[PDB]
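Novice: Got a structure for you, written out below as structure tokens; questions coming shortly.
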Amino acid sequence: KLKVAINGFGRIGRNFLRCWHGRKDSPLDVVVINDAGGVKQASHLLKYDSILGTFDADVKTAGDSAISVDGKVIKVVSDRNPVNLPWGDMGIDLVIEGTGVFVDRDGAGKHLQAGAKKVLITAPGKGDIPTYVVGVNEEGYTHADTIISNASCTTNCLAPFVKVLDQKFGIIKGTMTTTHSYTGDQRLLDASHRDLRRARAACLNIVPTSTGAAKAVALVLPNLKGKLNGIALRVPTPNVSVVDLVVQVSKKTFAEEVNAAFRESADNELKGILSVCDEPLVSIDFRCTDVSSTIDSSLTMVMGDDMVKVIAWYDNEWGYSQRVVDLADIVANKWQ
Amino acid sequence: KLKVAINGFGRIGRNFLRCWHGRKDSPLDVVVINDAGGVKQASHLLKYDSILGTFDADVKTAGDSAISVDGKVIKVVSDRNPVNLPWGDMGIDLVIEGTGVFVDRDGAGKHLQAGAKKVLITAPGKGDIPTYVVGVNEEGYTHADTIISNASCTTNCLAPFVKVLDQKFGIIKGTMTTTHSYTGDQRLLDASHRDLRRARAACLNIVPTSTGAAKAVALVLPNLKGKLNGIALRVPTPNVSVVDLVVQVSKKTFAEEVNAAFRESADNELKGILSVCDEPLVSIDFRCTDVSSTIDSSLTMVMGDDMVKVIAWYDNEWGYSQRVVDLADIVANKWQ
Amino acid sequence: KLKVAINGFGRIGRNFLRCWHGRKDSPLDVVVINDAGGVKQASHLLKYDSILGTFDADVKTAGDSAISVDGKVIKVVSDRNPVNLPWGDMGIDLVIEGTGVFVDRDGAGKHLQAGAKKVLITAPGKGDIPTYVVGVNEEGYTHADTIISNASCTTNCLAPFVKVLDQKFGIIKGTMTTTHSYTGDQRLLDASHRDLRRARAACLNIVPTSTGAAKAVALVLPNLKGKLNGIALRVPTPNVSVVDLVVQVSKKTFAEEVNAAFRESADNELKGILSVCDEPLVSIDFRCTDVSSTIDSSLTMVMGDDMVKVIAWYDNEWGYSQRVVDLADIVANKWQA
Amino acid sequence: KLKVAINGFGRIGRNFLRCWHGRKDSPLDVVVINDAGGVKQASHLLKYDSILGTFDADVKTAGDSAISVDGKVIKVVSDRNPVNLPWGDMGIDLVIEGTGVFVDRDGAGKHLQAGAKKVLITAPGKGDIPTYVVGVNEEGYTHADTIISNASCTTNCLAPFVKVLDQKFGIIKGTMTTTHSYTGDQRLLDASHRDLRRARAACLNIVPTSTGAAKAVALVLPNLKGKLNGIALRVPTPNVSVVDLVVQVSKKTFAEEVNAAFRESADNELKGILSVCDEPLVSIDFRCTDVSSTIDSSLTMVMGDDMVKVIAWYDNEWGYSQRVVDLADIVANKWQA
Ligand SMILES: NC(=O)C1=CN([C@@H]2O[C@H](COP(=O)(O)OP(=O)(O)OC[C@H]3O[C@@H](n4cnc5c(N)ncnc54)[C@H](OP(=O)(O)O)[C@@H]3O)[C@@H](O)[C@H]2O)C=CC1
Ligand SMILES: NC(=O)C1=CN([C@@H]2O[C@H](COP(=O)(O)OP(=O)(O)OC[C@H]3O[C@@H](n4cnc5c(N)ncnc54)[C@H](OP(=O)(O)O)[C@@H]3O)[C@@H](O)[C@H]2O)C=CC1
Ligand SMILES: NC(=O)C1=CN([C@@H]2O[C@H](COP(=O)(O)OP(=O)(O)OC[C@H]3O[C@@H](n4cnc5c(N)ncnc54)[C@H](OP(=O)(O)O)[C@@H]3O)[C@@H](O)[C@H]2O)C=CC1
Ligand SMILES: NC(=O)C1=CN([C@@H]2O[C@H](COP(=O)(O)OP(=O)(O)OC[C@H]3O[C@@H](n4cnc5c(N)ncnc54)[C@H](OP(=O)(O)O)[C@@H]3O)[C@@H](O)[C@H]2O)C=CC1
């Protein structure tokens, strides 16, 4: 019931399509896809995936202008410049901007120029762009918004439980470290990169790198402005990441009280977004989890009664993608 | 000038031998080695190493009771039970206990029974065993000690800079997380293990696990008793690890002041033990570093003036081994 | 029907249970497991798998003596010594031996001493033990065999299509190499091992190691006695392997014909055993394939009309386990004691 | 002596510089580098290497136009378009082309348009470009060749011992497979790529991919035209590869004899090019070996007296680079313009 266009059929673009496919009675209708790769490439890389495994659905080529998924057809275009896109011609209502290169208002606006009605950036938007994290501040959304951001994968894992920590105990200050799976932005072997660390062989190193999730939390949760900072450590795993948040709170507490606070939310206002796991699991066990963040309850610690340490897992590819579909769903429900 | 016996020719045992080999005018004399493996195995695995690379020295078999290194001969025995060892027969002064199974007083004492004069455990000693970290409290050592511990690799990285942080700013409370390279204690593929997490495929997961380094710091630095706790995250790298320490201090400070405090120590009382790196490096760049801990100066952060976050690198195998040689050197210099 | 006991709940042991669980109207009944690790461990590792993913079934501990899967309770014992197992007491018909330590008659025989009626080794048997490969020589099995072998994962991948090659082109001689994923027998980090190459860090090296798969093929395809040989190259992947076979055939041929020969068999004789893939895929795309061998068609080459090169993929864990289930199924159907 | 310019400071480009740096009394003088990434980047990546380790030399930036290694200053420029390079202005004699994008005459020719006197491609040339393999056909090079190719890392590993086999046993036909470490052309995570197999996550798969190494061997050893073929299997290791060759030889032989043949050549003809290792080693033990091919003796097999299987290791980065240095050395010694 809503014409959606996928701009950039990469990890997020493909995960998004498969996430959408699995939804029941979806308000969205993916009609077109744009990628620098060919049509035979789109179908091949959509059907076979080194992380999600083979797609359980009939995926084949539909000529040279489209692909087929369980019968349904989806147009396939290719144009590095968004302005030259048939968005208007097709009456595209929403464009899923997942190229990683059109994050500001100028770049992302080119979709609007091409005739698109609205755009959702699958990443933090630079400049003055409204960003939303489902379960944290999506209510602030309004159809009047033509360009919106769904933040980063890390921000979607952090915001949900930081919100609980702040409402229940009151965060004073804090730092975070995310031991993150490597991503396409890194190099397979030591090679040129503006970030001299991300330039190093990704499957061979623990790669420290900056993160904006810490400060970005303040966007969706104003009360946290200037209260958090952090860094990231990219490690040799292909997917699934973990956040290590340490905060000083105003109200004294203890490990199990903190955990119970998370469970209360997980069962109510954050059901489907936040989860608490009591099992002694490892990263691979969290692949394909729909929630944005899963607290490893047994790792929660409190030092000196007011320094809380929380460990939360998140499938950076799949989990975030479900959040993209959710935000897109909201756009379709609060339309015109 | 001191008969040393290597009990357990594993990662630490082999690294220790190669570390010792590189020392100039060493007070130590490695005369014997004991391992569950054969003689041809000891020489092969000593000469070829997937982490340290090929040993630059002539290593060959010396029959069925010894091996040869650059000409020098070293006896090779094999006996799972230490009591049945020719320590007394050879007049062994010090035994480098690196089997990982004789960590308490009963088990490690068996070396003394076999005729050994003293034992140095290359790991935290369980029970009432004096533990020392060079550069932190080695002065407390006395020849009267028959069984001593050199703590863990993590404790040797943490203690050095925690000592500086506490003397210069006064630690109130803190938590730590070590993103650690996998070790032999983990499983290559999901298999039986008392620790249900360490039981999972090590090259495929981020594996949370308990650590005693946090509490162990209190042994070598009494003032820290009950002030720190922490966890470990084993990741898919074969060697080199990193500590992420967050502490609340009494004296307000800022990132560069903290770094300068580390440099001051690195240049004086902690020269050779602690180091500060201003380069934007990654884990592989710290392999074979002799220091116990290297602060990544650009990652240092301070939140709200009294919450300090420090990131320090350490070669868990090689770096720790140099510390083993150092403690052994001390034992030889404060002998009888 | 058949009372089955699993001895050694490792990769194959757990892949076996899950393989069995997926079968419909199984003639087998897994009633007990001998896990050295314990009940909590058996339940946890069965539920969570780094390769197979989370078992889609309700798995929990049952008291301190068993576990349950979707309600079916399975007893759990722990004795490293087979002779002390309550096999006779429980009336165990078939013991699935997947410890990797009781691969010879004296070892496996211990299960018989404990009362089990028959033992099936999930690996090449050592010595005079009959070995079978489903799709190649299973018909040779008889209820009289007290100790059988299901061969290795490599033999199960090779034998099937080698059989097609031989009967269709006549194999004169040949050699093969398997680029194999690492396994529990290798070392995570450089450490003691009888095989000085397997002693080296598995996730960091290309590790050459001997293989009996080539010779083992003669045990199931007598016609190829002393005609094949080869080695293995253990590489840094957790599961799924690939065999590279180069044979000199009597009949001059060409790639397209060789592939066509495989397709015929795959569609008939070896349906469910051998497969042919025309897609340009990679190792991971073959995880959880039930067949024991999948020919990569586009890689088939023929040099000088008589030198054939074949590349076949195989899930050394899941595909092999499915075969162990099939062989056990034959033991049940051929039973009648 | 020879004014050398490095175009493309990638894995080979940097391995080259370090290889050159280790040489004594080199006839080459590296005076400029064209790095798209910049000066700080060229200096940093030259100093810190995830595979080679930290360069044991004082490496720093020099102003904003150059870098220096142990005091020797090397200019750095950045133009993705070769035609605009100051080659003529600097009087560059030889351009080391390691970008992987100017592998044909029209591409490499751009360096000549910019004033360089000669171009040496660190990869198979596309089209009518003469290609050489040090130890096999270097003597065929003449100063008249303006654009040459040093072939691929796989061709440099195969050719050398294939030459020994052919002249000592006569190769009738053959096929090979190289279990190759991944390279920058593969994708870190599933992503767009002309080669649908190379598009797949490199550290997570066994990736089959085509190779020209077999055919390329004919360019340096004419005698083997149309006699060999093969493929490549990219595996999860960062560096070092291994070639698996299976050939049918005219003269009946046996493993011990084949190995002995390699040792003779290694000790004479191909000393410093071919080597023979009797140790049971693994991939990592061959990092930084100067030879371009090391025969794993204990793995040599012969099936039916005429089917020979050879396994040879090679550091596709460092060994190849050392060869690029040698070929450049021949350009200098054979110069005289
Ligand atoms: N991976 C993850 O865990 C998450 C990523 N994100 C964000 O999503 C974005 C993309 O990331 P990710 O999918 O991971 O990375 P990928 O590189 O896998 O996806 C980016 C895609 O953009 C495509 N592309 C680039 N330019 C164009 C263009 N101009 N027109 C059409 N297609 C184009 C690229 O095609 P080609 O390959 O041909 O160059 C590539 O397929 C980034 O903003 C990232 O931060 C957010 C959450 C999670
Ligand atoms: N790796 C690292 O980063 C560090 C490890 N350590 C500590 O050092 C110890 C060993 O660790 P590590 O070297 O890493 O592990 P390894 O398993 O590589 O070394 C342990 C060795 O003990 C040998 N061994 C076991 N029992 C005996 C015995 N009874 N007699 C003779 N030899 C025996 C084992 O032989 P076999 O393999 O035949 O069973 C193995 O070679 C542990 O205490 C560990 O915590 C401390 C600092 C750093
Ligand atoms: N992995 C694969 O791809 C294939 C393996 N195989 C074969 O199957 C066998 C096992 O291999 P795999 O599962 O891979 O390896 P694992 O090591 O994962 O399994 C072996 C199991 O045997 C258990 N065990 C050892 N001794 C005993 C005992 N005495 N009593 C009870 N349990 C015991 C071990 O327990 P613990 O860990 O407590 O020591 C371990 O769980 C081998 O014969 C192997 O060659 C065949 C086909 C495929
Ligand atoms: N790696 C190995 O094992 C071997 C590789 N080779 C061959 O060498 C070549 C390069 O391979 P490799 O070093 O491995 O790969 P890399 O990608 O690491 O090196 C290629 C380099 O070319 C640079 N580059 C691209 N275009 C230009 C340009 N127009 N001007 C200046 N610099 C440019 C790239 O810069 P940037 O990253 O900024 O895009 C990159 O640094 C290929 O021909 C390859 O087949 C041969 C033997 C061995």
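Chain B uses Swiss-Prot numbers throughout; the residues present, in order, are 66-401.
So this one's X-ray crystallography, 2.2 Å, going by the header.
Cβ atoms here come from the backbone N, Cα and C positions, even for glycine.
From Swiss-Prot, here are the annotated features:
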- B:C218: active site, nucleophile (ACT_SITE)
- B:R76, B:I77, B:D100, B:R145, B:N381: NADP(+) binding site (BINDING)
- B:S217, B:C218, B:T219, B:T248, B:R263, B:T276, B:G277, B:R299: D-glyceraldehyde 3-phosphate binding site (BINDING)
- B:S257 to A: Reduced affinity for NADP, and slight increase of the affinity for NAD (MUTAGEN)
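Please go over these features one by one and say how buried each is and what sits next to it.
Specialist: For the recorded site, B:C218 (active site, nucleophile), the DSSP three-state label reads helix.
Taken residue by residue with DSSP, B:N381 (NADP(+) binding site) is part of neither helix nor strand, so it is coil.
Within 10 Å of the C-beta of B:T219 (D-glyceraldehyde 3-phosphate binding site) there are 25 other C-beta atoms, taking all protein chains into account.
Proximity of B:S257 (mutagenesis position) to non-local residues of its own chain (separation of 6 or more, Cβ distance below 8 Å) is seen for B:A264, given in sequence order.
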Novice: Of the binding-site residues B:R76, B:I77, B:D100, B:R145, B:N381, which one has its Cα closest to the Cα of B:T219 (D-glyceraldehyde 3-phosphate binding site)?
Specialist: B:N381
Novice: Under 8 Å Cβ to Cβ from B:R145 (NADP(+) binding site), same chain, six or more residues apart: give me those in sequence order, or none if nothing qualifies.
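Specialist: Sequence-distant Cβ neighbours: B:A101.
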Novice: Where does B:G277 (D-glyceraldehyde 3-phosphate binding site) sit by DSSP, helix, strand or coil?
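Specialist: Note: B:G277 (D-glyceraldehyde 3-phosphate binding site) is coil by DSSP, not helix or strand.
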Novice: Considering only the recorded positions B:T219, B:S257, B:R263, B:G277, B:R299, which possess a Cβ situated under 6 angstroms from at least one atom of ligand 2?
Specialist: none
Novice: Between B:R299 (D-glyceraldehyde 3-phosphate binding site) and B:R76 (NADP(+) binding site), what is the CA-CA distance rounded to a whole number of Å?
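Specialist: Cα-Cα distance, B:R299 (D-glyceraldehyde 3-phosphate binding site) to B:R76 (NADP(+) binding site): 17 Å.
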Novice: Measuring Cα to Cα across B:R76, B:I77, B:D100, B:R145, B:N381, which the record gives as the NADP(+) binders, how far apart are the two most distant ones in Å?
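Specialist: Among the residues the record ties to NADP(+), max Cα distance equals 26 Å.
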Novice: So how far apart do the D-glyceraldehyde 3-phosphate binders B:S217, B:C218, B:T219, B:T248, B:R263, B:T276, B:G277, B:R299 get, largest Cα to Cα in Å?
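Specialist: Site span for D-glyceraldehyde 3-phosphate, by Cα atoms: 18 Å.
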Novice: Cβ within 8 Å of the D-glyceraldehyde 3-phosphate site's Cβ centroid: which residues qualify beyond B:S217, B:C218, B:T219, B:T248, B:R263, B:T276, B:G277, B:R299?
Specialist: B:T243, B:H245, B:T274, B:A278, B:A297
Novice: Looking at the binding-site residues listed here (B:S217, B:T248, B:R263, B:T276), whose Cα lies nearest to that of B:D100 (NADP(+) binding site)?
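Specialist: So, spelling it out, the nearest of the binding-site residues is B:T248.
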Novice: Under 8 Å between C-beta atoms and at least six apart in sequence, can you list the same-chain neighbours of B:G277 (D-glyceraldehyde 3-phosphate binding site), or say none if there are none?
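Specialist: Same-chain residues close to B:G277 (D-glyceraldehyde 3-phosphate binding site) (Cβ under 8 Å, separated by 6 or more) are B:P189, B:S217, B:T220.
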